[PDB]
Amino acid sequence: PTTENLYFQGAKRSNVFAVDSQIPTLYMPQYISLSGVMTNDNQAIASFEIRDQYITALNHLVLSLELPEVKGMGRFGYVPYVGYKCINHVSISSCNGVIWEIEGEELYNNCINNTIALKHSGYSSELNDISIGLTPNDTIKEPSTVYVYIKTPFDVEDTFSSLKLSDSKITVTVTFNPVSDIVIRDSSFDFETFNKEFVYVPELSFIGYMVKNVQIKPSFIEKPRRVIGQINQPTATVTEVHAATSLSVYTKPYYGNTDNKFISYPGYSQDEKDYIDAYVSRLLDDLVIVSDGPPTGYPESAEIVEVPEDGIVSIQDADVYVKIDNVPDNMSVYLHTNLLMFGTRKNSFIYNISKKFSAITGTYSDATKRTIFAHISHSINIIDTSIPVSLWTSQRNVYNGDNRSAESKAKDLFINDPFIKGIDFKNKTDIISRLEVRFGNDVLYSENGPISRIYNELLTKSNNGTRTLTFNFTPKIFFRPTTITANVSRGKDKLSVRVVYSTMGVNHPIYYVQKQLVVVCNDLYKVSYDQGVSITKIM
Amino acid sequence: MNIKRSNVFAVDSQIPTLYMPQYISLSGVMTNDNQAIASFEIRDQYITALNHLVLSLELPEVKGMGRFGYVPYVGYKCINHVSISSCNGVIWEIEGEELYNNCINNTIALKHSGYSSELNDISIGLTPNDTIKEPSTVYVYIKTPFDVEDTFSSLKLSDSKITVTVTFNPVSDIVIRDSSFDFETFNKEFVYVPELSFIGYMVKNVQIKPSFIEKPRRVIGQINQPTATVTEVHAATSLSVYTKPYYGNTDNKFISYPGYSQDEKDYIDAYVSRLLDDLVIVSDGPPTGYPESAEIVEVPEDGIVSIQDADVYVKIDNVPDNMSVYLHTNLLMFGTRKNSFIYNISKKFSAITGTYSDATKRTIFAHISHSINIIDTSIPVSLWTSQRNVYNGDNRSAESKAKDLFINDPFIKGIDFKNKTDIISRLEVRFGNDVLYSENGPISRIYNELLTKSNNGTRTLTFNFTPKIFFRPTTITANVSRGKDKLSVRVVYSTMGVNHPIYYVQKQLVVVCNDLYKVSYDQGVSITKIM
Amino acid sequence: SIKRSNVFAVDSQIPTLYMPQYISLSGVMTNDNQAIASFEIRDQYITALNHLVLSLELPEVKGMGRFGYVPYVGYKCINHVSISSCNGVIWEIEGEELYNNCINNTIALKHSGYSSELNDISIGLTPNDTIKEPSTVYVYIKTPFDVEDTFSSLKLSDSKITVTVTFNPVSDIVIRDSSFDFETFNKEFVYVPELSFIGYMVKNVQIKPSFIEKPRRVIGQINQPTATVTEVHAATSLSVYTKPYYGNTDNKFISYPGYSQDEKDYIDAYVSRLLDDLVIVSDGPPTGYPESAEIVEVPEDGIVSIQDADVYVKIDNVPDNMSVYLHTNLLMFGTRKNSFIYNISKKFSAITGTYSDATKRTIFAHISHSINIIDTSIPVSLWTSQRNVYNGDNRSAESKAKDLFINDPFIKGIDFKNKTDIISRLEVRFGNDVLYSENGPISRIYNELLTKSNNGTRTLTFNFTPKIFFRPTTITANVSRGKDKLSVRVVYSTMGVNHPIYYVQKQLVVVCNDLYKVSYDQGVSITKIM
Ligand SMILES: CO[C@H]1/C=C/O[C@@]2(C)Oc3c(C)c(O)c4c(O)c(cc(O)c4c3[C@H]2O)NC(=O)/C(C)=C\C=C\[C@H](C)[C@H](O)[C@@H](C)[C@@H](O)[C@@H](C)[C@H](OC(C)=O)[C@@H]1C
């Protein structure tokens, strides 16, 4: 009935129950906020000068942005993580030059695993859903403040890693992307006026440290260097590589051959399913039509077929089951059999979006004169939602391409997000089949599968990683970083990247998305404090 | 395959202090303002050190009629105060809200405390013998400074009796219920059944050293007063400032509650759903059962009903020929003066679509286009029918009013259930007469959230960026001669107009200060304030 | 005046000179005819290694029938992993323990195969139709060498390291209906593995002795509430959990949610599978159901009474020539004719919907029910078992044909989510002495908090000392006093004989982590030439 209740029935040394509480350097932290100086030398540049006899060291840079009230007519929304997308380049410099600098996309890539930093930058239904303005005085977006955590190497080990000011003046320079990049809008929205009236209103905050009798020592800093290859060039080279801690490789789409218009956008909801659902919903109004006689308002190239008694409409080998309840006696159910279609020859394989549907059910509403769709069985993927509208009507297409109504075409959105990777909005599709990295003429690393991305994701505990070669497994700040080292005499002083892209059919519109290869190299530098703060490249 | 150096591929495996851990569970002693207090005495010649306190709570079976559910994270909400003391006095103590604030970034601890559809959805009892809630056990992780560096930070018992005292909040605070639920009986029959668990360490030849502890001190400002002061500040590691609503001027009743689903959208959807039954009515002639002050207008053929400048589009399918569609144009209305601004909830709707069901004699709503916000869902029912209001205010059916819920959660912040609305426009902190810190925007909250990796932080000034346990914490230090020995906080509140019911939600300013103490083990365990 | 430690600067220590490399190797396949992959690691430049990742090429699946992979397919493929040298095994693990060790690692679980593409149950309509496209999954083989990166890495002291992976039969990793030609799939399926690791080329490595925790598993007898781990001398931890045993069944279940794995998803998938047979809109009494079925016409008030249980059924747009019917005994179980009856139809209180004239189907709107996770976890075999006095399964032949074979090897408890805690009391003895006892799972709570996991097990941790840098703290044996074994005794929760889940057989699982010393033997040896 009862049981024995006894404790620990299984029982030069280092003390694990006590430690000597070390007295630290005497200091005082302070959250300091500064207004900048705006310049259009006509790209927007904000400059922040930090010069104080009491600020001995600093870290944890946060940039505030006052987003204005948006008024007028049309559809408008901000890209997710708007604050990060605003950033083109961040530079930290002293009297001796640049101490540390980064491209906007690399800063974003460095913070992509930090949920809190991403939320602060602007990720909400209020900002990211596509809002509509009905009158010229209607408020589309209310004023808002976003916060961008400018992650720097000075944050790694808090005070130990902090940037020390050796009686030197520090300047933080932020270069901004055009407002076109951070905004999703329809043609109805007056962007011309918005672009003229929009001003970047920034404020820089940092944690400053007032230190008594600071004992400065030399340190090491990893400075990222980005190299972008030519359009559709599967190579890129990083020259003068002497001491690198890591190398990252990824693809970016190039939409210069398009008007940057897309059929749909999910808004705040960013899952793969949300992108697909938003796209399906945009097509359904033109796909299944309840009309009195053949539907009007569609191009002559459109092939709208009346749905038979059994509900099955055949588009070649593809069968589409369409069944709508409460259809008026004077009306019939019609299926648009070629809503979007692409073909390079008149008798080639045809990519038809209408063939990607297998079952469509719903109920017609007499009160609203609309079909309310219940269940949709389809094979629409993330690539479909990522096809620019221009690619459906490119010269390579022998067909009209876009057989949608003028109403649907007017609802198309301009998406100019500067940090898109791969060939889709989610970077789901891996389009690199093979990766080869050369240090000089010698093959340093090669792979036929994304094992370097698997390791990057595993080691960094992230789900949005890249093909990365890490040379440094040594703890940061407390140790001098381990690096791949050059041999100038043998010609091993450069990193050459070569990729082999995955293949596709010529009759798929996404085949024509132009790609650029991006190579990121982290070079090791020495931080010295002789005559103010200065950095020296390790060679 | 394709200079003095520190070894990074090998280490000398140090032999640690000889010890044995044990998970120890203890029943307490219950005491009763008649507030429930549980006392747990820890003393054993073999328990040398302890940490990782976990309090278990046996939630009973809930039977009877009416609507009932538990607040999310029920276990944390149960806690009013936790005290850890020896023969020499309090070693460490915390207010229930501060413990919860300290664990808010720990998903596992929050889940263990009681966060499930079984506990947090509002269940209904149909008969006096019907089970509303099944019995359940919740676990509250009592985070203490002794957990930071595991064995290194652990509380050492120097042959002294350690007492863990847990003060409980009244059961009213942890429960969400309607008027039909017999709370009077539940409150009389409810007993807190706690059990304290901890990781005990039997240590052979322990070498105790002096240490430091940060003890939180809380100051609550006078109701609606935008100032609070913390006296005798000599060595503080941090200072936190936040606002709480005070519902003493109300019956603590709210129209809706989302249950287990806790997103901002879930709160809004639950509210919209509760209003829709009285908002759009399919009736044979003018609808009955509504107050005289109700302005229920028949929807015209174009579907548009105008409430001043606001147009509401109403379209219901399958409406019987003998019936018509009606719109309640003043479901909830507020104004301090007649022929002036009106806060009308019916005006917060732009489009309502649905289909009438002949089988259930109800409208099944399809799509709703509205501007209902989190503040609307956070308005107590009492503020709609208050004396300040020139209107009747609550023009809902008796059926809807009967579905209202009592919400007494003790850890609500700001003026809404999600703490979404920032009501602090300016914060000023003074150390003596000198301005230590001032801000407009909540940059101190942004830093708190970044540095503590939490999405629900507070306006916090951190003075200590030194690693804990291994170093003596960095503090803001007093100057008694210069009068710099107190922290004075002044806030400037942003306001929603006087014709907004939420203006009448009273505010409490909360100031939390972490004072540094020395921990010595000379004749028992004792703490000394650093001065 | 006071001596202060510098918190604004540090002396950047120069580390051991090394170079890392991601190395991938193909194995050697062997064939109880269980698949075994062997990977030999021997190099003059590879000094140390860690972070083992196994790749698996999943083939294209063609044909007819319903087919899907279990969530985290890659981990479920693994029966056993062994890392050995010329001196024997260095470290080894059972597949379930590897999975249990990685269950708190979201990234590793995602890489192993967790997607709608893999885990939703796909349907093949023609013998040439593609059910699943080819895919590659990655299994992170977590080892003690990963804890402190380079410091913890496996040092291969001029020896040949062999990584041996034993695979589970493909039946375990696949969910399929009767229509799916499993016989052919099983014959044609081949495990195609590749091992990757992070290798380190180290200049002048200074190897030191270390410690390793090796997991050991003991599975108790079917339905026995006891298990014993013998020869326990230095253990760092002990875990206790339960596994169901489905040997007495055909491993068939009514429903499966696919990729969506929440408790609600399992319940919703089950409710959806039953609704077509539960509420029927028919012209006269419904046909195609067994004679034992009691399908009652729904009255004007909408209330149908099944003993004390009232079911409210209201369907809109029902044709005038048709009526609404309720299957009052869809699934029923009882051991004695006049005793308790477990009836799934009684677990419903309200069903609303609208009949579709276009598709000749009822589209259900709102369902008020008390269906739980246990209901979704009942094998179909128990409803039609010999113990049952009733027919049991009164569903249509259409519904019965949609049943799925689920053979996942890592199921714990008595339900798919391991939600039901069937252990009322736990007692652990070290020899004759009670080492630990608990009623509620406070040891699971501590495991979940300390390891930051939401799917922990009742675990007793003896080591709170930092790993690698310190020799682990252990529970130590006393052979003379008989304290050299860990005996686990549980008190199982009591369930009703008229409840089908009562007949799900249970096995008690006990995991022990034994401490081992890792040494590097160097010496001169002579051999006579022969
Ligand atoms: C489990 O790891 C332990 C290994 C012990 O083994 C030993 C034998 O090997 C190391 C290794 C490989 C290191 O590089 C250490 C290092 O960086 C130190 C301090 C140590 O003690 C280190 C130790 C040894 O003691 N640095 C410093 O002197 C400076 C300039 C700053 C320190 C700041 C704070 C105090 C820490 O950051 C602290 C929050 C915590 O991280 C450590 C104290 C940690 O202890 C614990 C319990 O976590 C160590 C690293």
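The residue numbers of chain C are those assigned by Swiss-Prot, with the residues present covering 15-45, 49-547 sequentially.
Even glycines carry a Cβ here, placed using N, Cα and C.
Annotation of the published mutagenesis C:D25 to V in Swiss-Prot: Confers 45% resistance to rifampicin; the original residue is retained in the structure shown. Annotation note: C:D25 (mutagenesis position) sits in a coil segment as assigned by DSSP. All protein chains shown were included, and the count of other CB atoms within 10 Å of the CB of C:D25 (mutagenesis position) stands at 12.
As a published mutagenesis entry, C:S26 to C appears in Swiss-Prot alongside the note: Confers 40% resistance to rifampicin.
In Swiss-Prot, the entry for mutagenesis C:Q27 to K states: Confers 50% resistance to rifampicin. The structure shown retains the original residue. Cβ environment of C:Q27 (mutagenesis position): no same-chain residue six or more positions apart lies under 8 Å away.
In the three-state DSSP classification, C:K429 (mutagenesis position) falls within coil. The mutagenesis experiment C:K429 to M is recorded by Swiss-Prot, whose note states: Confers 40% resistance to rifampicin.
Looking at Swiss-Prot, you'll find the mutagenesis C:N480 to D noted as follows: Confers 80% resistance to rifampicin. A 10 Å cutoff on Cβ-Cβ distances gives C:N480 (mutagenesis position) a total of 21 other Cβ atoms nearby, all chains included.
Among the mutagenesis results in Swiss-Prot, C:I485 to L has the note: Confers 60% resistance to rifampicin. The residue drawn here is the original one. Note on C:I485 (mutagenesis position): other Cβ atoms within 10 Å of its Cβ, all shown chains, come to 17. Taken residue by residue with DSSP, C:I485 (mutagenesis position) is part of neither helix nor strand, so it is coil.
A gap of 3 residues interrupts the model between C:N45 and C:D49, whose Cα atoms are 8 Å apart. Cα spacing between C:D25 (mutagenesis position) and C:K429 (mutagenesis position): 51 Å, rounded to the nearest whole number. Here C:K429 (mutagenesis position) comes close to C:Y258, C:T259, C:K260, C:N435, C:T474: these same-chain residues lie at least six apart in sequence, with C-beta atoms under 8 angstroms from its C-beta. Rounded to the nearest whole angstrom, the C-alpha distance between C:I485 (mutagenesis position) and C:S26 (mutagenesis position) is 22. Rounded to a whole value, the Cα-Cα separation of C:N480 (mutagenesis position) and C:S26 (mutagenesis position) is 32 Å.
Those mutagenesis positions from the list C:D25, C:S26, C:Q27, C:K429, C:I485 that have a Cβ under 8 Å from chain B Cβ atoms: C:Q27, C:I485. Those mutagenesis positions from C:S26, C:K429, C:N480, C:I485 lying by chain A, with Cβ under 8 Å from one of its Cβ atoms, are C:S26. Around the Cβ of C:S26 (mutagenesis position), a 10 Å sphere holds 17 further Cβ atoms from the protein chains shown. Following the DSSP three-state reduction, the secondary structure of C:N480 (mutagenesis position) is coil.
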